[PDB]
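**Q** Below you will find the structure I want to go over with you.
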Amino acid sequence: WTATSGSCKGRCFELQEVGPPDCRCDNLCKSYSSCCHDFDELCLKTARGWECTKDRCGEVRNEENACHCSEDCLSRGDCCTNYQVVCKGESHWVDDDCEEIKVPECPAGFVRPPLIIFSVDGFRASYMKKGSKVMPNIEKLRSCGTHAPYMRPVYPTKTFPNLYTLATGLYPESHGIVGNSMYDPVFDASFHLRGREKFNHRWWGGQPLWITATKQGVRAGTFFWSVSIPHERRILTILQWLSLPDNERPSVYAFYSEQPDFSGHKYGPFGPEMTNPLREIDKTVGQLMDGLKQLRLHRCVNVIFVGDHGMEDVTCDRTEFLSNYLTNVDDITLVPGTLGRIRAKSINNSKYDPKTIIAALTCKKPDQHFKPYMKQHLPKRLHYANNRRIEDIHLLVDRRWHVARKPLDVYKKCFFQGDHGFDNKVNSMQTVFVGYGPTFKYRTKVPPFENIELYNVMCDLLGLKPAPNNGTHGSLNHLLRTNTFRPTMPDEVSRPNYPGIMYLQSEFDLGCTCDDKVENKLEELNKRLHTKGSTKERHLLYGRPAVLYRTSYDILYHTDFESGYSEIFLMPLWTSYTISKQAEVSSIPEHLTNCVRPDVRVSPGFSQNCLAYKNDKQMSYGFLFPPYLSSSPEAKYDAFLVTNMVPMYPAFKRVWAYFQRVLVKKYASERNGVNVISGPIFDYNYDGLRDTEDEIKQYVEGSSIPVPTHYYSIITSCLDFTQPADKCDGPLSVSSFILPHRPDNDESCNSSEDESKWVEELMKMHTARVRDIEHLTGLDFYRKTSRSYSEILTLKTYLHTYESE
Ligand SMILES: *[C@@H]1O[C@H](CO)[C@@H](O[C@@H]2O[C@H](CO)[C@@H](O[C@@H]3O[C@H](CO[C@H]4O[C@H](CO)[C@@H](O)[C@H](O[C@H]5O[C@H](CO)[C@@H](O)[C@H](O)[C@@H]5O[C@H]5O[C@H](CO)[C@@H](O)[C@H](O)[C@@H]5O)[C@@H]4O)[C@@H](O)[C@H](O[C@H]4O[C@H](CO)[C@@H](O)[C@H](O)[C@@H]4O[C@H]4O[C@H](CO)[C@@H](O)[C@H](O)[C@@H]4O)[C@@H]3O)[C@H](O)[C@H]2NC(C)=O)[C@H](O)[C@H]1NC(C)=O
Ligand SMILES: Cc1nnn(Cc2cc(C(F)(F)F)ccc2CCC(=O)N2CCN(S(=O)(=O)c3ccc(S(N)(=O)=O)cc3)CC2)n1
Ligand SMILES: [Ca+2]
Ligand SMILES: [Cl-]
Ligand SMILES: [K+]
Ligand SMILES: [Zn+2]
């Protein structure tokens, strides 16, 4: 109950919301049908429109008017945005030459520059170029401030997941808004776009920017706007709040536009009808900047122009129907559209098997426009698994397509020509970022970055300490003139051992044989020095990674590679090696095909054995430093050490072998050498974080050799590809991946063909940031470079996406 008999006289858009049954006058009241009787009259005035005209100039203050052209208006702080233009001969902000803002030029009493976030739904990255003739205000911001070519959203590329990721710096899996539709099985509740359950605070995890601000003594303007409140009134309210007394005035504000997303759904991303929504957004931006300039705040305030996601061409004829794959289509529930989530309709039905459902959706048509997944097999870059609200079965839908349950759902519910929600690496889903103001840089292009990073930056812009989040704080320091956060390297927790020769061949009973019984003081002293670390400068280019958890490990040196060997997991955590442009691939000789050799620096009890692999019919084994790239027949023996061995399913070996035999050399040619660091990953609980020993669900049969869920590689070279990887004076270039370690290749529908037609394609899909790999291994890479740490942080968040321009 709301007793709406109270009034909004003097309370219009109040910043502290009052509790029922008292009526409300805040900018959300409309959405809860709880405004006071007079809210429309007093707070949503529209009389005489939104602009001063010559004849209104100097008028008598009429309080009924939407905005005022009277003489007193400036001091009341309620002029129309164009008042000084029309009535005082000033220019519009867009017509002024832009001039560097080296320091905040703010009115007295302002304790910090305010931050205004102008968020636009569906603003696809390519509109900045393609709509440039009709968006002059936005184009001034972009060219005079700091901008990226695009900003990467989070998956799913839907509105609520992305706006709340912008607000918190969290992946949807961690903040809880994992879609626009959701079911929580612990609550036994459903979250929808329509209706009231979305207003319950239990859905919304983490700490959004406005609560972070409030808690640390920074006043926040309320971020949300009810849909019926027109844009012009949202702007005027923000400008009103900026006129307030120093002790009541907020330091951070948000504007939200439902365009261009709303139109984009009807007319498609580039429909001729889309020009007009872009004109109107630009007009609104123009009103803000004109308003700020009136208040002498235009060289004081930091303005962020940011989108949540883009828009793709999607029509009703491009729908895949689960009814054309599943006989049992009525026993499931489908969250449909640009992604698919499948659970059982009834939890009482114990004859619901997700495996047979997955199998019925796998490679069944030759052009199939979706791929099903257990959520824990989704690419790790999506971070879309560790939440009870995300269904075990997921469908990644091809760009331009939909998935529905049955045809009746598509015609009983063609209307739309645009949609979004696809994989966040897809170009059409990319969105925008511009930063403009004293704390941002002048006329600066920055590289593409992910929207998870902005929460930290907005905290920095407001002098706030950010709540724990998934940004990498410091990775966007290059956007800022000052206010930068100065990060330190995390301290190494476990120092390594450096074992020498401590064991005789005969102490090992591994069941491993090798054809290596063949016999010199020139090449004996020389090989010792390789085992003590003479070529380590060659193979470990960026320092050894730091282990950031408590564990027991050994650094092992060799001619061609260097490893940090875990005595706990009985395999390397990492293997580092460099392949120059001119290095040569060789084969595995016939005498060494099944050769595995004891490592005399590591005890039998901390080594693997071959009998485990013999007795495990499912599990085979592979190598982290590839024998294929040994530098000499003598060096090749080092690659067959038991300490270079890792468990591999025969299906994964096809992948690994192709990567090691062909691709590594291919990349070395194309990039002028590469440093490679490869290793195992264990994420049985799919939280994106290194598992402890006691979380490992699978061992090689009859042993304590744990089985990785994934294998990673980090491939680094010189950004200036004229210089070789091993002699690079400048910025680095990196690409990486996290391959799921799977016993079949069902993910790759063309896997029965030659590895040259699908392997590289699989790797692309499972491309990763170094930072992803850090979370999963508890390692810290690039500890010793000649580069700044911020630059390295930027490099660690880089994702190689494999999309075109
Ligand atoms: C992205 O960044 C985020 C943010 O930094 C990272 O997530 C953090 O990971 C931490 C490590 O896993 C995690 O720390 C745990 O916190 C537990 C207390 O959590 C509450 O308090 C925080 C702080 O205010 C709050 O934010 C939490 O909110 C979560 O949960 C509610 C649901 O109840 C949601 O509303 C909210 O959206 C959020 O959900 C997300 O996180 C939870 C996990 O916290 C997931 O389950 C969800 O799926 C969702 O992703 C909470 O209200 C604390 O209890 C944990 O401690 C246990 O484990 C330690 C290990 O050291 C052990 O020693 C302790 O004994 C303890 O175990 C006890 O409970 C066990 C299970 O019941 C039991 O086995 C034991 O026997 C014990 O009884 C732990 O310290 C932190 O909460 C989250 N934070 C967030 C916001 O998600 C994330 O890792 C980053 N991602 C990547 C890839 O880097
Ligand atoms: C979603 C979402 N998550 N965070 N935001 C705030 C946000 C964040 C940014 C930023 F991160 F800075 F970029 C910019 C602009 C906005 C405003 C977005 C907006 O005005 N709308 C329209 C209104 N609704 S609503 O569904 O009616 C609704 C009402 C109340 C609640 S509650 N329970 O939190 O009180 C929840 C939903 C959400 C979308 N929206
Ligand atoms: Ca884990
Ligand atoms: Cl959804
Ligand atoms: K085997
Ligand atoms: Zn939309």
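Residue numbering for chain A follows Swiss-Prot; the residues present correspond to positions 51-463, 468-573, 576-591, 617-886, in that order.
So how was this one determined? The header says X-ray crystallography, 2.3 Å.
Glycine is treated like the rest: Cβ placed from N, Cα and C.
What Swiss-Prot records for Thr209 is active site, nucleophile. Swiss-Prot lists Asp171, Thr209, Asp358, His359 with the feature Zn(2+) 1 binding site. If you look up Swiss-Prot, you'll see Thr209, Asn230, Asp311, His474 marked as 1-(9Z-octadecenoyl)-sn-glycero-3-phosphate binding site. Annotated Zn(2+) 2 binding site per Swiss-Prot: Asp311, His315, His474, in sequence order. Looking at Swiss-Prot, you'll find the mutagenesis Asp171 to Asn noted as follows: Abolishes lysophospholipase D activity. Quoting Swiss-Prot on the mutagenesis of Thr209 to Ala: Abolishes lysophospholipase D activity. Quoted from Swiss-Prot for the published mutagenesis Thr209 to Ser: 15% of wild-type lysophospholipase D activity. For the mutagenesis of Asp311 to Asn, Swiss-Prot gives this note: Abolishes lysophospholipase D activity. The structure shown keeps the original residue. Here the residue is the original one, but Swiss-Prot notes a mutagenesis experiment at this spot, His315 to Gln: 20% of wild-type lysophospholipase D activity. Quoting Swiss-Prot on the mutagenesis of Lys430 to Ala: Impaired secretion. No effect on lysophospholipase activity.
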**Q** How long, in Å, is the gap between the C-alpha atoms of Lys463 and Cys468 where 4 residues are left unmodelled?
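**A** Result for this gap is 11 Å, Cα to Cα.
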**Q** So of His315, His359, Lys430, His474, which of the recorded positions has the fewest other Cβ atoms within 10 Å around its own Cβ?
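**A** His315, out of the recorded positions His315, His359, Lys430, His474, has the fewest neighbouring Cβ atoms within 10 Å.
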**Q** Excluding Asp311, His315, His474, which residues of the same chain place their Cβ within 8 Å of the centroid of the Cβ atoms of the recorded Zn(2+) 2 site?
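**A** Going along the sequence, the neighbours appear as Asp171, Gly172, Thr209, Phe312, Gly314, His359, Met361, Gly472, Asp473.
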**Q** Hey, for the Zn(2+) 1 site built from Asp171, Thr209, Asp358, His359, who else sits with CB inside 8 A of the CB center?
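**A** Close Cβ neighbours, site residues excluded: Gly172, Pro203, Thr207, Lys208, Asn212, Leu213, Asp311, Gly357, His474, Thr485.
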**Q** Quick one: which of these recorded positions, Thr209, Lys430, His474, have their CA within 10 A of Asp171 (mutagenesis position)?
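**A** So the list is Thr209.
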**Q** Could you tell me which of the recorded positions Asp171, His315, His359, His474 have their C-beta within a distance under 6 angstroms of some atom of ligand 4?
**A** none
**Q** Other than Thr209, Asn230, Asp311, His474, which residues of the chain come within 8 Å of the 1-(9Z-octadecenoyl)-sn-glycero-3-phosphate site, judged by Cβ distance to the Cβ centroid of those residues?
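**A** Near the 1-(9Z-octadecenoyl)-sn-glycero-3-phosphate site, the remaining chain residues are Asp171, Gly172, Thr207, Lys208, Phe210, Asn212, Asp358, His359, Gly475.
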**Q** Out of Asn230, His359, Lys430, give those recorded positions positioned within 10 angstroms of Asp311 (mutagenesis position), comparing C-alpha atoms, in sequence order.
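**A** Final answer, ordered: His359.
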**Q** Just how many other Cβ atoms lie inside 10 Å of the Cβ on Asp358 (Zn(2+) 1 binding site)?
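**A** Taking all protein chains shown, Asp358 (Zn(2+) 1 binding site) has 28 Cβ neighbours within 10 Å.
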**Q** Rounded to the nearest whole Å, what distance do the 2 unmodelled residues have to cover between the Cα atoms of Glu573 and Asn576?
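**A** Unmodelled segment endpoints: Cα atoms separated by 8 Å.
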**Q** Cβ under 6 Å from an atom of ligand 6: which of these recorded positions qualify? The list is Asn230, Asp311, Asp358, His359, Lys430.
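**A** Cβ < 6 Å from ligand 6, in sequence order: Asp311.
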**Q** Where the distance is taken from Cα to Cα, which of the recorded positions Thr209, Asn230, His315, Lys430, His474 turns out closest to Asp358 (Zn(2+) 1 binding site)?
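**A** Comparing Cα positions, the closest of these recorded positions turns out to be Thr209.
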